[PDB]
Structures are given as structure tokens and as C-alpha cells.
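Colleague: Before I ask anything, let me first share the structure, which is written out below as C-alpha cells.
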Amino acid sequence: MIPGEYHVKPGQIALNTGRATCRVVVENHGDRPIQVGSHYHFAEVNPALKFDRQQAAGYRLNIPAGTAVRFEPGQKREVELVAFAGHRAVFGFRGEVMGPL
Amino acid sequence: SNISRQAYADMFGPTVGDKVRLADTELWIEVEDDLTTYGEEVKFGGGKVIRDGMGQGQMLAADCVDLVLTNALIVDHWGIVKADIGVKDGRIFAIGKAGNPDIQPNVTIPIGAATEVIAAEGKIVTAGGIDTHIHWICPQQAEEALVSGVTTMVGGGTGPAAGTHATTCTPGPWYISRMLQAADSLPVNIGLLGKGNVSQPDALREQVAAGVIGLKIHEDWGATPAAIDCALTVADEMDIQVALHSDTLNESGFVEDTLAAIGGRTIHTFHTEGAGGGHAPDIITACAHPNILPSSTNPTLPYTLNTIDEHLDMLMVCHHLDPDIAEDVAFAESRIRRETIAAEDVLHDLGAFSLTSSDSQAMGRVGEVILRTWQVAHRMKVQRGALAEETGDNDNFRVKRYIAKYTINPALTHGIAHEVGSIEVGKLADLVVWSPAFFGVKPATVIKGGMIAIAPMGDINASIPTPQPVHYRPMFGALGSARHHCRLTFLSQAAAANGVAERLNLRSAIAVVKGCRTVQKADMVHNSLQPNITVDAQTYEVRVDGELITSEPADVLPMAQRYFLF
Amino acid sequence: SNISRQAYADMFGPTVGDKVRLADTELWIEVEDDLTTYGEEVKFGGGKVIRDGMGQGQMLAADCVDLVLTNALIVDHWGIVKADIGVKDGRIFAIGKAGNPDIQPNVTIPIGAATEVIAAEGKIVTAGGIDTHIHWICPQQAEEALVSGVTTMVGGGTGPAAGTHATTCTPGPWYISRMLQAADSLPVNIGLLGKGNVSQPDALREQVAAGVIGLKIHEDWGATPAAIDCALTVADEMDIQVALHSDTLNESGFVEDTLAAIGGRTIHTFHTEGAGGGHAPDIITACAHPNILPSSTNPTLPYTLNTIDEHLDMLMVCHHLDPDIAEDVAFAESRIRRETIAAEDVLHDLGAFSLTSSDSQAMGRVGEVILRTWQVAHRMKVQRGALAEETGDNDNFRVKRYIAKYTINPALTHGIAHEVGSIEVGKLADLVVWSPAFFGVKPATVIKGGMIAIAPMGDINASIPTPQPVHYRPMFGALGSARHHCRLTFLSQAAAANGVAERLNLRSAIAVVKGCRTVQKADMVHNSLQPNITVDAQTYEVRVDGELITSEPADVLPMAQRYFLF
Amino acid sequence: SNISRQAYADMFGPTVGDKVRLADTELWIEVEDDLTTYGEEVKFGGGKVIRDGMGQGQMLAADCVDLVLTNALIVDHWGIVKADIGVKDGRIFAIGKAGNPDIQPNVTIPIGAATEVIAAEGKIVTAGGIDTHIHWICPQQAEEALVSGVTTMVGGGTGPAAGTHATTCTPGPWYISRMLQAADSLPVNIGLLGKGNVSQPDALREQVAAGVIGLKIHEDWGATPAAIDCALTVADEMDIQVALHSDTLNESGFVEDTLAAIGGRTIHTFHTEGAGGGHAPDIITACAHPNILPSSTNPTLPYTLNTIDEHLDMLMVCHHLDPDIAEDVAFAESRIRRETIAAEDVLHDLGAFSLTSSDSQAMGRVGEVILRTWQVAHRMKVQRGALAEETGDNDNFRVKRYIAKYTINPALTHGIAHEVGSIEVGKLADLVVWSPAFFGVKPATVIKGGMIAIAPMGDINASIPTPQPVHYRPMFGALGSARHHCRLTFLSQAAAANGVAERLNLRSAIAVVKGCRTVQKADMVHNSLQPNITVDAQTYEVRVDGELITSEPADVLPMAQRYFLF
Amino acid sequence: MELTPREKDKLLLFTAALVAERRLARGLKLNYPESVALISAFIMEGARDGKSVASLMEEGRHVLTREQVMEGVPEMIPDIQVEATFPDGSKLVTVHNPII
Amino acid sequence: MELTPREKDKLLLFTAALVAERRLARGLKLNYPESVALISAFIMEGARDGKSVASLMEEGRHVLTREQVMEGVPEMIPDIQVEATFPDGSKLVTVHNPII
Ligand code: NI
Ligand code: NI
Ligand code: NI
Ligand code: NI
Ligand code: NI
Ligand code: NI
């Protein structure tokens, strides 16, 4: 007996089902580490991350909600992105959109 | 992409089909539904979801909630569901999916600049408890009940005076006025009971007009048919409830005589099993009746190997009996009965008893309503197995049946279910957050009207809030004018119409009771059974349709020595 | 039919001719009268008298009391009587016989639906104590005094500041206003003393107009004839009292010079024996005068084998003297004198000293006014035997003489006897309920203005209120707006006329002092002796009509180690 | 005639040229000036100066102070001076020479009948501390900070909720209104910070209009350039301050990107060293900028042999990292750096960091702002010797440099220096009295708005206030309506103009912030250095003009084990 | 520990009993509060051990005798009552006439 | 003594640990609050002795074993945290997985 223990049903959960996705190669050209959270507007990340910003427009990382991807200086990764939903309106970040898209 | 269900449960709390053990009991809940969109859960923190332009939007305060409890596992009479909970203007705004409509799908709880976050992933969230058998013996009972997860206290008294030590009565306009004033200082919602025992209705109408939401008929003030009839007549006129502690002595009649005096009118029978008071040996038969809302008090919950020794002596001490007088011993033996104490647990399991309560410091423990309700559910699963209503390999229906006993059923009985008693839209945001290992015993956060009112708290001078010693400390929801905004004082319709709140300069928010007379046994959520119950005058055996109703006493209980320092 | 007197006393408390030991002292009270009709006593509980149509009637709230203390053994300056006490609208309604006029004879205290019950059978009930030598060093002194049975505190100060550590003075309109505001938070009635030492009367009139009910002349602010004269002139104009701590140093004159400056005007002499302050060695001679109301402070009460060692050092510590300077030692030896400390106890026994008080945290113990008054009475019975006024085989007159010292005589001295100081009809219902074994040391219930304000209370979560740990906890009469309704802030006539209560938004009930100038030694209840007293300048011996007044120091006292944990 | 300087110092406290050790540190202050006239010092007590016609005059209340602190040794940013301090109407009236103009020369602080006395001879008196990094996790933090000598608390939160555990944010009009109401109950001046992270300015203007005096940008709500820009735009419109906890993750840009987003606008950078949060590894470079007011939080103050082990683990626990994930370990190692923690102490010593603060219960100790500031000064004297600004054989300039960090510089940063932050005429009388042996650790008296609010206090029932146990107990300045009169709730200009105080029925005195945008690094008293600072991306070494800035970790500190029971 | 008010209140009782235990070990005759604290704390420990309510109602009568307490203390204590968490939850123990 | 609130709060922790220490000496399996109190107080004494934070993070894992505590108690205590005054001021000690 363990107080408050879970008996999780074994299996898997599919995330962001039915949503458009794309893959982009990213490289940290900066000299300091960069970590990006699941819901950040990927096209507006730190300018030291080099990738196809046009392809990334209106996308975020396709990872579990609340998690993040880390890029050490010089690190390269191909990341998977998922399109924003709802109204598809972007406000904040580096102030590059500030409206629909 | 995919995530394993174990990793998902670790990150966001359990989802559909996962099971959780309630504290150290044998009770297991199963998540029935989950209102999220997988991948779009909101979590707060560094690099997390609830951040500007992400899970937090651009909306003005009028367009978002003031508080979101993220990833809560709700346990309520209506379901065991995973959801975000939104609170706005001190009330439950929605149960659903929180976030930002600008970038997320299916958002029903908008999060903005004006939104605070409570992280409920991995926690169980319930409504605040409602204890309707309070003796206002001392004000320290309020923090004691609040820490246990009880947010509303209905009862009577004036402090540590003989009348209050024995009865839940606040006698007369003067004491009623003083207690409504004192109530503003306590971090729980309060409604008062007046002294119901009189045969002149105007002496009752005056008390209701002064502020009481109900009248208590107690045998120590004469629980006669004429007094009961008078109190019910006034209750029917003024939309307030009558609570009853009947004539144990059978002085004025037997239980059938009190039932005839009630004459099918609505009444709340306190400690229906009878150890706490009532026609000896058969007050328990009141639970057969459609107009009776029956509660138990807690020292007899559940039946244990120390119950009888403890109670026989507890009664001898309270009543100054002395084991040497045969008639005092005959009285004590007619009131404390293993037959009815054992049957009571089964009657709760069957839904024939509808409420639990304390009887605070008057044959009852104010901090133990919730944990003893769960101890009964545990003992009943152990002895009886699955309820007939149970679907699936879980105890969900038994859990819903029992949580209703200290939440929605006391609220319906006392005409306050429009304000409190459940997690439902428009109700006051009285919520309790529990870590599953401490469910029912030691809550993580107790919320009053949208503000945290009490919670465990570690060293004040520490670098973080978690270092020792961790003990319950009152929070901002329990301070001065914030407390007043976040609690309710319940008044009768007559007191509200007469401007009692303004006259007494009551500072707290006011609510008015209604529906005290229309409520019946059939309205008790998951606990509407009207058994054909009998009690043998000689042996005290309880039978339903001639079948013996009994149980075995526990040697060891969960929610006990693993948790408490003393 | 008949009942034995032993069985009667066990059931209802003692009756006429029965005697009771006060705590563990050698003092015995005898019941002088009993206002009941035998067989018609009211008792509350199961099957008891106070029930609908029985000892409880059909009357409306305006026609019955709010609270009845049943079968109380009253100990007050006027009698040691068995009676029921009725309280209504926060005031003493009657002392007599409670019940229902519909079925009972001789009822003077009607009990109805609106009546709460306090069971006083087997208990002693007294008025609340009145301590008029409070230094407002810290607010924690209020609960400390209330627990000891003191319901009114008159004094001065602003907190733990040098001026207040030394003197009972709240200097100036600003601090007076802040302290009257702070007073609303404390569960005791309060009146403030201003700084009396000035020779410009307008600087005194401003303080009285701001709210003070008296002015303290203290030697640390210059207790000169001109300052004393100015304060008395203002007092005579404004109907407020002057409290005096005279010129110990004899700097401005000797005791006769201060007496000439007073010029027959009314004045309260604090710590008249002089260890607490005053003309060395002969301030005690002030008790001969008709215009002087003399009190003692408590560390010299009664004289014990540890008194001198304790005081000589206590004075050295307070004044930063150091045993190495001969003049500092000469000062200390001129102030602490076994001759006057021993005489003081006898002067109390003879009624030459009229009041007791603390001198709280400034050479005085705030929780010990009552128990030390009784220790003196005990030590005096032991050493002197019966008082000349004593009738019967009891200590009733000595008991009445001593209880008046901390109840009615401080109230008369400070012009508040119209509101407090005794159990008399129309006075505020400040009452203390005592179990005889704990009389004077640990009360059972302390009532402020008709509500229980503090009482011992056991485990909050227990099934009954009596399980351990039992310790004093504030009750509903000490909470927020109920506390405000149940306490008084005393103001001067000038402050009341100037609308000080409204200007400062004082929340508590207000009372106004009157009769501070007309009161004289002859008005001190049971303590009006004006002895022809002298003190020898060389030996310090106290004589009355040339007869040596002295006593022996106690090795062991009652009301001490049997009761206290430390 | 003459008195020796040793005897003078014993009687009146030190004078010009005398030195005093600060607690058990190696820091020594030297009395720079003394405002008395030798022979005319005022002292209170028996036979002392402050008596009618002597050091106390005949003036009316309007013509004298309400309170005088006699013979204080003032330690403030402007001087280390011996003087009497006069307080009147809750404000500092004068710093000078107290007494009676009728008989004494050079009197600038008149003492009359209306004047209370605090004896400050032999004590050090300072302004009350101002902590601007409070997380309102629990209300118990107020007494904890007040006992430490902090009289103003600026921060954000709603209680023990995830958002508040992480950030100093009170999100939205509803919680802002509830917290301003709760603030009336606490004996400290309070100003609130709202949630600054949004890109819609109206969601910020609504929070300022509801009452917040500033906006906190925290990375957990998204510390992006757009959110920072929005908050600064609103701050410039509404005269409120912006506090920043920057993007540690470098998610939106590196430190230069955040600096560009700030665009030379005024901002308070919290925990500028970065262990408490901010661009890794180089947020410390913000102290070079003229528009940045940089504070440290306290667990990194000073650098000790247990700092790193403690912090690396403290961060792992707060963020739920687990030492098994290399990226979580890489994150933790990028945030906790011995190079910046060691440089921070030197940057404080040079005046490049301008404020100290707690970060209460969120990587910071609420009772330790003052003692850790002094521990840094001590460690810096030990390692660096005299500051370049130092004149004389004393540490006076270093002392003035450091006291400004928790007094005047936080007040200037948050636009409240017109009310608090120093001992200056017209400012609220928030004062702390220290015995030199306990300077910085355990104050003797804490004064709020002219009333003692908390102080050590011995046995309540003792004959004097000094017997054991002595512990901090709230005084009259912390009670109900007196507390309201003696504290301030700070509001924005918009909230004050909109009648927020009247709408919420706030009871305390109100002050309005101003000058939040005009304040710059050059205005930080004794701490205006703008170094050309760099941080190496690979090694984390801090350099100023290419010179390595570092220090050594302490094994033992003063103001530690000699003083605390645990 | 998440100590509730009632758990903290029992700490007070435990501490008062430590005072009494040290004084009884010195051979002093205990007074009223010492005696109540000592017997009450003994009962709480018996409940923690898993003793029955019936057993402790009897065991509590053998902690202190009339020779171990000041005059009048037995008469001042007609009973001692205390609750504690037994293996089967909180229960009340009343020790009648504990000191003879 | 001039005890601050935080010093008085640590007295409460010290007392709760005395309760647990006496029960462990009787051979009882300790419960949740007893176990937290016992290990936390042990750490405060180690800080008073001048032990390092690193040393106490390790020493705190050897105070109680799974055999000395009730079922489920080790799982109820994933860590114990307490601060105390070290020779170099207040520090936080977190003992990870203290009972195995
Ligand atoms: Ni009942
Ligand atoms: Ni009851
Ligand atoms: Ni005096
Ligand atoms: Ni005095
Ligand atoms: Ni931060
Ligand atoms: Ni912070």
C-alpha cells in the first residue's frame, strides 16, 4: 500500500492530433545557451537561432505542453513544429506579428 | 507525436481510465473524463505554457478569470473529472479548458494578465465541506474545521455556557445579533440556529427576524410535541429549517408520537442513530420518512473496537451519571447501543442516512467530519464490496455517494445550495486542494470565495515555503476586509428584509437561505433511500424488511496513526 | 417531602448556613441568604427544569432575560447570597429567582425562548475586577488581567517607551487618540490617564478634552507642589481624577508639603505604602486624610520572607543603582522598608488602605491583583483573628472588606461606579464565575457585558470541551464587533461633549466618568478608616495612636505552588 | 566643571570622536557630530532632566513634539550623528536638541506635557528598512520583516498559489483590491506590484488604476521584448515602476536584446547577479546602464562556503530538475555560478549594485535583508580594506554606502522617498532603535508612524518588562485603528484619482507614488557606479575594464551563531 | 509535517508533562497542573502504542498516588480526560479518581 | 533572549522531534509527522555543530530506515527540507529520499 498511489492505465497519448506540422533544422550560432518552451511563437525566437523563419511562421514546438528544447552554443537539431490554432493571432514575443497569422 | 501514459500522468496528473488511491484507504477513484485537448494542457512556470501570447492572452480583466486551478482532478457528486477550473469575482466561472483563444483550441477559461494560477496537476480538488451540527462553544472551532476542509459552519451557541455546551442554540435577538457580529471575524461561512423550543410562535418569529436561518429543537429545552409543532409552523411560514434532537426519555411520547407531531413537515434529524440523542432505542426509524433529512454526528463513525467503551463513559461524564446508580446505568445502556451504531454505517452505505456532521465539542469532533466520512466508506467497501450502482472496476459511485454527505446534502438541507455545497458554475469558489496521499486528512490549500484562506506553510524566514516546520497558518483570505469579502453570513429572508445586516453593521457578504421547506429525502443526492426500518424494543436489533442490518467493528482504520502527531 | 442538606448542596450548591473554603486559604464564607423557593430551583439539562412550559415560559424577548446564571453563590461587598442572576441588554437585570411565572412561584427573572443559561450551581460569582494602576507597556497585559478576573483596566502609556515603563501616562492629544483607538481591540473596559505634571492648566485641559479620565502626577516628570496644584485645579474643573506618585527624593518638600499642595482636594494616592514610590519614608501617612483614596500596588502584598531581598534588588535594577555607590544604596534603603511593608498588610485589614492594584510591569504583576488581595486577607486572619465587625463563625465581613478593594472602591475612585464595580442592577454585566477550589486564582468563566470573553477551554477537536490541554482561550465576547458591543471605553465629560468618539471612529460602547471630585475616604466601601498614623524618621516604625503597626512575613502562601505550572 | 569622556559615554551614549563596533562584525562607526550643548542633555527618570519647569516646558500640544528619542546615535546615509529626534503627528519633526526653551539654550525640539519619551542613550537609531522584493506568499512575512527592522514591504502575490510562489505579481483588479484590503491588517507600509507581462497596454493600465504602484515582468509569465516594452510604455504614462526578472533561457534574445527592448527607459532589475533569475550567464551586465536600478536578493549575500551547495540544490528543488537529466543539470549550472556570486559582493562594495532585498520565500529570506547587508559590508572590509571615499580611522562611508541599500535607494526606486526611507524632516516616523551589540540582528524597538509597533517583551505578568522569556511581541502601533493610522498603503496616481481608497473602504493612511520614471542610477545614494562590466560566455568570469572582479567565500560570519537559537 | 491546530495543541500538553516528569524525578510532590499534564501525556503515549481505551482508563489510575502529590491535589482532580489518535482513530479516555 | 518569530517556530519543530525520539526509543515504527520532525531536528543540530550543508544532505539519509517507519512513510517523504543557522549564516538543507 502506498498512500495516494496511481494505477496508470498503460499506453500512449497522441498529442496535438489533426494539426499541421513541419520540420526545420535549427542551429545555435550564439555563444550562450538558448532554451525554447512548447508554446513560444518559433519564428520569433532569439535571433542567434538560425533556421527558415518563413517556414516557422505561426508554428510552435511539437512537444509535451510545458516542456522545452535546449540548444547549447553551436548545437544543431531538426525540430518538429505544430501550427498555432484558435484565432491564429500572434501578440507578444519580439513584436513581429502583433495580429492575425 | 506520442507520450507514455505514465509520463503523461507524472507531468499533468492522471487522465481518463487512470486510478488513484484515496489516502491510505482501500478506496480507488477512476478518472471518468478529461476536458483537455491533449498537447494543449496549461502549466505555469519557467518556459511553461502560461506566458504572454502563449497560454496567456491579451484580454482585459472583464474577459478572463481571476484564478485558474490547472489540471485539477475534480471529485464531486456529479463526476470524477480532469479539468481546469476558472474562478471569477469570487465565484466558479467554468469547469473546462483554460488558455488563450488567440493560439489554442477549445478554450472555455480565458487566462489573461489579470489571472492568478494555482497548479492542481496531481491534486484532487473538492468543494468545501458543510458542517450543520456546530455548537459555538468557542471561536477556535472555525480554524479547526477550515483546516480539515470545512468552509461552511451552521450551528448555534453563545460560547462556553451550559445551554451551548448541550445545544446548537443561539437564544434570542440579543445573542443572535452578537453572534452574527462575531461571525465577521471567522474565515468560514456561518449561519445560526435559534432556540426552537417554545409553544408561542412569536418568540420564534422574533429569533428568525433577528437573523437565524433555522431553529433547533433540543430535548434539554423540552422536545415536546407542542414545541416541535410550533417550530415547524414558524419554519413553514419563514422558509427556515428545523433541526431536531428528540425526546430520549420518551417522556412526552415514543418516536411515533414525535413523528405524528412533525406531521409530514420538513425537518433535519440530527444524530439519527441516537447515541448523540433521541428516542431510546428507536430514533433511527426516522430515516424511513420522506420529509426527514437525516444526518449522523461523527464519534460513532465508523464502528470500532473502542467506540462502545469510549461512548458509554463519554455519556456518563457529560450527564454526571456515576456507575453506582442502576437507573443512571439503565439510561446510559438505553442510549449507547452497539446494534444501532453498527447499523448506522450500513445505512450510510445504502444512502438511507444522507448527511454527516460533527456535533462539535458536544459528542462530536469538529476537525473529523471529512476523515470519518471516508473511514466509513472504506469500512463499508471492506465489509460489503461494490455498491449495486457501481459501474467499472473502481469505487466512483461509492465516492460520489459519500462526498455528497458533507457537501451538497447539508447545503440542500439548510437552504444554501444556491451559494455553496458543490463545484458548480455561479457558486461561491470554496474549494479544497488535496494531495492524494493526504486526501480527507490534511489539505494542501483551502480556498474561501476565491482567496486562499488557510494552508500548510513552512518556515516564514526560509528561502522557499516548504522547509520545516510545516503547519497550518491563516492566509490573506482570513484577514480583515479580504476575509469579509470572501465569506458569507447567511440570514433568513425576514432578517434580510428587515435590514439586519445594515443595523448590525455586518461587514461580510450576505446570503439568504431559501428552499428549507420544499427539500425532501428524494432530493438528497445519491442518498434518497427510504427503508422499511424497525428496531426491536428488547434486543435493539435494526432490521430493514425483516433483514438484520449490522456490521463489524474496526480494529485499525486508515486516515489515523500514519498522519497525526498525537 | 425532604432532602438532606448534603444532597441539596451537591445538587444546587450551598444554601443558608453552609460554609465554603476560599481556594486553599483559611478563609471561609457562609451563605447569608438564599433567594430561591426550595423545590423551585432552576437547573438546565436533560429532563431538567428549564424546558418549554416548565421553568421556561412563553414570553417574548422583551419580557425575559437574555442570560440567566442559575444557583450562583454571589460574593460581593453587599452580601454572600445564593441567587439566580439575570442579564439583559448586556446589563444586570435582577438578582433573585428565575423561572416561568406561568407555573412557578416568586419568579423575578423570567426565562423564555430568548434566554441562554450559565450553570452556576456550586460556583462563586463575583463582579469583574478593576485595576487602576496599569502601565500600557504592552497590549498583552489585557488578556493577562482578564484571565485573572479583571474586566476593567485604568492606566496610561504608549507601549514599551521609557515614559510608560516608569509612569501611567499617555502624553498628549495624539497618543491619547491613538490609545483610545487601540483600546477597541482589547477585551477589557479601558480608561486612560494623561500626563498631569505641568504648571500651565491649558496643557492639562487639552489632554482631558482629548479623552483622558484622569491625570497622573509622577515624580519622574516632577511631582512638585506647583504641578500637583495645577493638576488638581483642572481635575476640579473637569470632573476627572488625579493619581499621585509623590516626590520620593523630598526634593520640593516633605510629605507634609505635598499634603499642603493638595489642599484637601480629592486625589488617588498610588502605592501608598511607598516601596512603589513616594516621599521617603512617610508617604504611608497620607491614609489619615479624608480627601485621599489610598491604594497599594501588589508586589508588597502580603509581606513574605522573599519580599525584601526581591525588592531591594528589583529597585536597584529599575534605577541602575549598583551596590557600590553608598548614596545609591542609601536611596534604595530609604525606599524599601520592612517596617512599612509589614504595616501595609495590617492597614488593609483595618480598612485604612482602600484599594489594591498592580502597577503593571512597573513594580507590579498584572495577573496577581486578585490573588494577592486574598493572600493578604488570609495572612491577616492567621495573624489577627476575627475583625471587630465580624458576626458569626465565618470570615464574611473580612471577605466583603477585601473584595471591595479591587471592585467597588477602584470604580468609585475613578468615577465609573455607575457602570461597573459590583453586581448591582443596571450595571454592565462584567461577571466572573469561580470554582471554589480555584477562587481568586483561575476562573471558570469571565463575562464581559453579557458575553463570555475568556474561559479555560480544552482540546478544540475533542468530543467534549473538557479534555486536555485546558488553557485560557478568548471567546466570542473578545471578537471584533461583538467585543466592541461588550466593552466600554471611558471618556471625560469634555471629550464626550466634543465628539471624540465620532471623530476617532471609536467602535466600542462609550461611558463617561463622573463623581471623581465628590468621592472621599468615607465613601470607600468597608475601608473608610482615617487612622492617626505616624512614621518615625529614624527607625521607620509605623504607629497608630502611638501603637506599633506590624506583621510577620509569610514563609508559604496559599494560591501559589498548588496551582501554577511555573 | 568637567566629566571624563568614558563617564560621559556611559551616561549619555558616545559623543564626537568615540567609536562603536557594529554587533560582532569588524565594522566601526565614529560619531561625526553631536547636536547637544554639553551639560544640557535631556534624560528621563527620577530626579532627571525631563520634569515640569526643567527639561519639560509649559507649552500647549501644538507647540511641542509628541515623542522625543533622547541622545540617539543616528546612523543614516547623510551622517553618523548624536542628536535628539522629535516626532510630531506621526512624522519626523526635527533632528536636534530637545528640552525646555524657558530654561535651556539652543532648544529645537520642545518637550511639554504632551511629549512621550524614548530613551535612546547608548542606542543606534536608523530609518526603517524597505524591502522591494516581497512575494506575498503568506501574511506572516509582515511580522517577520518588521521584527528584523523592515517597515515597508513592496511586492506582489495572492497567498500560497503557484503564480505567487514564483513571481511578485498580484494579478488583476480583483486580487489587487483584495490584497489592498488585506494590507490594512499588517503593521508594515505596503505597495503592490501587478502582473506586467502582457502586450495589450490596457490590461496593464487596468491593474495600475486598481491600485498597483508597479508592474513585475517575470520570465515565468514570458519576459519577452514585447511584454517588457508594453510594461515600460504604461509605466512611463502612469508614473509607476517596472521590476524585472529577465529571460534566463535566452529564449527571446540574449541580455543585449532585453536591454534594447528596455530602450533606455527606467527599470528596477531584481536579483541582478542572476542566481535568483535572469539571462544566463550575463544579466549582471545590466548594472553598467544609467537607467537601471539594480538590486540583489539575499541568499547570495555574502558569498560563503555553503552558498553553492545550497543554491545548486535549492534551484533543483524549486524547478523539479532531478540530477539525472544532463540538460536540467546544464540549466542549473548555467544559473548558479560562483563567478557572479563572488563578484556581486564586490559590486555592492563599489556602489555598482544599489539595493538589497529578500525575494521572500522564493529564493530569499524575509527576516535577513538587513543582517546580510551588514555581513557583506563586513566581508568586504575584511577582504578589501578601506573604501577610497573613506575619511578617518573608521568605516563611516562604507556604513553609509550600505545602509542606503535597504533604506533610501529602494524608496527612491519605487517612488516613495517623499514618505519613507530615511530619517529626514517631514517623513513618516518609521524608526528602529538598536542596542549596538545587536545592531542589524535584533532591534530593541521598532516604531511605525510614531507608535511602537513591535519590540522584545518579557513576561507579561512580571514586576518589570525585562524578565524571561523575552521575545518579540506586537505593540499598540500594530493594533486595529492605531495600526491603520500608523502605516501607509501606497497607491498609484490613477488609483488615488479614481477613489480606490474610498471604494474599497481602506482604513489606513494613503500615500501616492511619484518619481518612478525620473529616477536613475546617478540618483542611487552612495551607489551610482556604472562600471564597464563584462561576463565571459565560457568561464563566467566578471571583469570591469578587463580587471577580474572576485572574492573569497566566508567560512564563518558575524551576526550568526552568537545570536540565534536555531 | 502539516501540523493541524489540534496536533500543535497536544505539543503544549506534551511539554507541560516534561516539566512534571523532571520534577517527579527530583522527588517533589507534584501540584495540580503538573499532575494533570503527567497523567494526560501518559495516556496519549499509550494510545500511540495501540493500547485500548478500556485498558488506559485503568492504567491511568496508577501513574500518581496521593503520596506523590501536594495536599488537596487528588480532590482537585476527580477525573483526567484526554483524546489521542488510537489505531482506530481519535478516542476519548476518561480516567476516574486517578490519584488515591 | 529576544526570540524572533522564526526562532520560536523552530522550538515547535524541536518539540515535535522530542515526541518522535521518545517513540523511536520505545521501538515504535514512526509515522509521517514524527519522521519529518526527527530528521529535520537532527539537521538543525548538525548545523549548530558546524557541519557543512553538503555533509548534512548525506547524513540526513541515515537517521531512519524503511524498517523504522510505518508502511508508505518513505513514499510520503520524497525529501526533507529545513534551514538553520550555520557558522556562515542561515542555509537550506534538502535531504533527498531520506528513508530507504
Ligand atoms: Ni443532540
Ligand atoms: Ni449537538
Ligand atoms: Ni509609581
Ligand atoms: Ni506605576
Ligand atoms: Ni525573480
Ligand atoms: Ni522573486
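Here chain C follows Swiss-Prot, giving residues 2-567 in order.
Determined by X-ray crystallography, 1.5 Å, according to the entry header.
Keep in mind that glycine also has a Cβ here, set from the backbone N, Cα and C atoms.
Look at Swiss-Prot and you will find C:129-567 tagged as domain 'Urease', backed by sequence analysis. Quoted from Swiss-Prot, the note attached to the mutagenesis of C:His134 to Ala states: Abrogates activity and reduces binding to nickel ions. Per Swiss-Prot, Ni(2+) 1 binding site is recorded for C:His134, C:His136, C:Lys217, C:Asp360. Summarising the annotation, Swiss-Prot assigns Ni(2+) 2 binding site to C:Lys217, C:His246, C:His272. What Swiss-Prot notes for the published mutagenesis of C:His219 to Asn or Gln is this: Increases KM 100-fold; optimum pH is 6. C:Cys319 to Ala appears in Swiss-Prot as a mutagenesis experiment; the accompanying note says: Reduces activity 2-fold, but increases KM only 1.7-fold; optimum pH is 6.7. Reduces binding of nickel ions. Resistant to inactivation by iodoacetamide. One entry in Swiss-Prot concerns the mutagenesis experiment C:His320 to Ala. Its note says: Reduces activity 100000-fold, but increases KM only 3-fold; optimum pH is 6.75. Resistant to inactivation by diethylpyrocarbonate and iodoacetamide. What Swiss-Prot lists as active site, proton donor is C:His320.
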Colleague: List only the single closest residue to C:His246 (Ni(2+) 2 binding site), chosen from the recorded positions C:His134, C:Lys217, C:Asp360 by CA-CA distance.
Modeller: C:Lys217
Colleague: Using the Cβ center of C:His134, C:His136, C:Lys217, C:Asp360 as the Ni(2+) 1 site position, which other residues in that chain lie within 8 Å, going by their Cβ?
Modeller: C:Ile135, C:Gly156, C:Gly157, C:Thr168, C:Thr169, C:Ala244, C:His246, C:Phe271, C:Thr298, C:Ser358, C:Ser359, C:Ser361, C:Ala363, C:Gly365
Colleague: For Ni(2+) 2, what surrounds C:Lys217, C:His246, C:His272 with a Cβ no more than 8 Å from their Cβ centroid?
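Modeller: For the Ni(2+) 2 site, the extra neighbours are C:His134, C:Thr168, C:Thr169, C:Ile218, C:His219, C:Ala244, C:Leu245, C:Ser247, C:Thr270, C:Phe271, C:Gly277, C:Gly278, C:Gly279, C:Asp360.
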Colleague: Could you check the recorded positions C:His134, C:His136, C:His272, C:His320 and say which one's CB has the fewest neighbouring CB atoms inside 10 Å?
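Modeller: The recorded positions C:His134, C:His136, C:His272, C:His320 were compared, and C:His320 has the fewest Cβ atoms within 10 Å.
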Colleague: Considering only the recorded positions C:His134, C:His219, C:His272, C:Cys319, C:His320, which fall within 10 Å of C:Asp360 (Ni(2+) 1 binding site) when distances are taken between Cα atoms?
Modeller: C:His134, C:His272
Colleague: Filtering C:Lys217, C:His219, C:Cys319 (recorded positions) by proximity to ligand 4: which pass a Cβ cutoff of under 6 Å to any of its atoms?
Modeller: none
Colleague: Given the recorded positions C:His219, C:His272, C:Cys319, C:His320, which lie close to C:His134 (mutagenesis position), meaning Cα to Cα within 10 A?
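Modeller: Near C:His134 (mutagenesis position), where near means Cα within 10 Å, the recorded positions are C:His272.
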Colleague: Do me a favour and check the Cα-Cα span between C:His272 (Ni(2+) 2 binding site) and C:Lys217 (Ni(2+) 1 binding site); whole Å is fine.
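Modeller: The Cα atom of C:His272 (Ni(2+) 2 binding site) is 13 Å away from the Cα atom of C:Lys217 (Ni(2+) 1 binding site).
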Colleague: Between C:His320 (mutagenesis position) and C:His219 (mutagenesis position), what C-alpha distance do you get in Å?
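Modeller: Between the Cα atoms of C:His320 (mutagenesis position) and C:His219 (mutagenesis position), the distance comes to 15 Å.
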Colleague: So among the binding-site residues C:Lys217, C:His246, who's got the most Cβ atoms within 10 Å?
Modeller: C:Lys217
Colleague: Please report the three-state DSSP label of C:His219 (mutagenesis position).
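Modeller: In three-state terms, C:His219 (mutagenesis position) counts as strand.
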Colleague: Using a 10 Å cut-off, grab the number of neighbouring Cβ atoms around the Cβ of C:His219 (mutagenesis position), all chains included.
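Modeller: 26, counting other Cβ atoms within 10 Å of C:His219 (mutagenesis position).
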Colleague: Which one, from the recorded positions C:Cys319, C:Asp360, has the smallest tally of other C-beta atoms lying within 10 Å of its C-beta?
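Modeller: Selected from the recorded positions C:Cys319, C:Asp360 on minimum Cβ neighbours within 10 Å: C:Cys319.
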Colleague: In whole Å, how far is C:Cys319 (mutagenesis position) from C:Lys217 (Ni(2+) 1 binding site) when you measure between their Cα atoms?
Modeller: 20
Colleague: Measuring Cβ to any atom of ligand 3 with a strict under-6 Å cutoff, which of the recorded positions C:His134, C:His136, C:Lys217, C:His246, C:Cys319, C:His320 qualify?
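Modeller: With ligand 3 as the reference and 6 Å as the Cβ limit, the list reads C:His246.
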Colleague: What's the CA to CA span in angstrom from C:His219 (mutagenesis position) over to C:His136 (Ni(2+) 1 binding site)?
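Modeller: With distance taken Cα to Cα, C:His136 (Ni(2+) 1 binding site) is 12 Å from C:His219 (mutagenesis position).
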Colleague: Tell me whether C:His272 (Ni(2+) 2 binding site) sits in a helix, a strand or coil according to DSSP.
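Modeller: Where C:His272 (Ni(2+) 2 binding site) sits, the three-state DSSP reduction gives coil.
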Colleague: Checking C:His136, C:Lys217, C:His246, C:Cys319, C:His320 - which of these recorded positions have a CB within less than 8 A of a chain D CB?
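Modeller: Listed recorded positions meeting the cut-off: C:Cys319, C:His320.
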Colleague: Could you tell me the C-alpha distance between C:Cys319 (mutagenesis position) and C:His136 (Ni(2+) 1 binding site) in angstrom, no decimals?
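Modeller: About 15 Å separates the two Cα atoms.
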